[PDB]
Amino acid sequence: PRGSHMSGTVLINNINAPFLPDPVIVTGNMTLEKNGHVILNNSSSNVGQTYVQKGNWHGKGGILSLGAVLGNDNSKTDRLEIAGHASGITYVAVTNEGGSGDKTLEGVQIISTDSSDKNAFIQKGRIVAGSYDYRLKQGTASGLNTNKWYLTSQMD
């Protein structure tokens, strides 16, 4: 598709200003190529990075790597925010950054889109904190906000 194409690895790592990192905002449409990596988890002291694409997002099987202090719905987490439509396939890896684990109600919001195709994001690897296993879902546990993507937990 038209717009930018990312095949490398980009690391997102802004410093708390003063409590939370400034989002990195990129204009236009983005295609994340198969060997592409967008990595937000580069510092456990600055969890809460945000990558914002002011346009559409097309995945060709690249990877988004996020960190989260995994607990309940209010977990501190890195996030991807897409102003437009998400299509294709982007894999999502999430690393626990000192979370204890907890049961979610509706889920931890990690990705927001204007709209997403089915399986636009696909989990890669297990996501575990304490005795809880986390899974990627389009929309919340109860089916709300299906343009957003969540992590829901269950006892492991």
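Sequential numbering from 1, following the chain as shown.
Note: Cβ is positioned from N, Cα and C throughout, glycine not excepted.
Recorded in Swiss-Prot as a natural variant, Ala83 to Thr (Swiss-Prot position 667) carries the remark: In plasmid pINV_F6_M1382. Classification of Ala83 (variant position) by DSSP places it in coil, neither helical nor stranded.
Its Cβ placed at the centre, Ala83 (variant position) has 17 other Cβ atoms within 10 Å.
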